[PDB]
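What follows is a single structure, written as structure tokens, with notes after it.
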Amino acid sequence: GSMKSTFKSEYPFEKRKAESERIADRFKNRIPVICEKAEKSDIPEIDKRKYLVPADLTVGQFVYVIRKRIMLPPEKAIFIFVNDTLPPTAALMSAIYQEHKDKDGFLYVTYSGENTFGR
């Protein structure tokens, strides 16, 4: 038939579009943040493409959720850096976005388990 078989296994939750509605009202202030994966990293490519980040989001908050996003174990950890830059946790995304604001308005961030830097 044309219809579809509803099942919990498939978990159409995310497949639903109504979600965007509630999120559109619950989260008014948001910025287009796109996390990319480096080529010289052993970190797996995250499934979630777009990341609805609020204008009041902080680096620390993003890093905390990140671990839960990739279901990464405690044995290891990862961090997000923009243009080879790793700002503090207090650093507000809304502030870092205006600085690294793409030529056509767009936040660019990279996630990995390394910084390739030293002390």
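The first residue you see is number 1, and the count goes up from there.
Note that Cβ sites are derived from N, Cα and C of the backbone, with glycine treated the same way.
Under the heading of mutagenesis, Swiss-Prot lists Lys28 to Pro (Swiss-Prot position 26) and annotates it as follows: No effect on autophagic activity. Secondary structure at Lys28 (mutagenesis position), taken from DSSP and collapsed to helix, strand or coil, is coil.
As a published mutagenesis entry, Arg30 to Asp (Swiss-Prot position 28) appears in Swiss-Prot alongside the note: Impairs ATG19-binding and autophagic activity. Cβ contacts within 10 Å of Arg30 (mutagenesis position), excluding its own Cβ and spanning all protein chains shown: 17.
In Swiss-Prot, the entry for mutagenesis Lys50 to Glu (Swiss-Prot position 48) states: Impairs autophagic activity. The structure shown retains the original residue. A C-beta separation below 8 Å, combined with a sequence spacing of at least six in one chain, links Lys50 (mutagenesis position) to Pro32, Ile34.
Listed in Swiss-Prot as a mutagenesis experiment, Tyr51 to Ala (Swiss-Prot position 49) is described as follows: Impairs ATG19-binding, PE-conjugation, and autophagic activity. In the three-state DSSP assignment, the secondary structure recorded for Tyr51 (mutagenesis position) is strand. In the shown protein chains, 20 other C-beta atoms lie within 10 A of the C-beta of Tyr51 (mutagenesis position).
What Swiss-Prot notes for the published mutagenesis of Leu52 to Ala (Swiss-Prot position 50) is this: Impairs ATG19-binding and autophagic activity. For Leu52 (mutagenesis position), the Cβ neighbour count at a 10 Å cut-off comes to 14, with all displayed protein chains included.
Quoting Swiss-Prot on the mutagenesis of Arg69 to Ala (Swiss-Prot position 67): Significantly decreases ATG19-binding and autophagic activity. In the three-state DSSP reading, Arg69 (mutagenesis position) counts as helix.
A separation of roughly 14 Å, to the nearest angstrom, links the Cα atoms of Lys28 (mutagenesis position) and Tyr51 (mutagenesis position).
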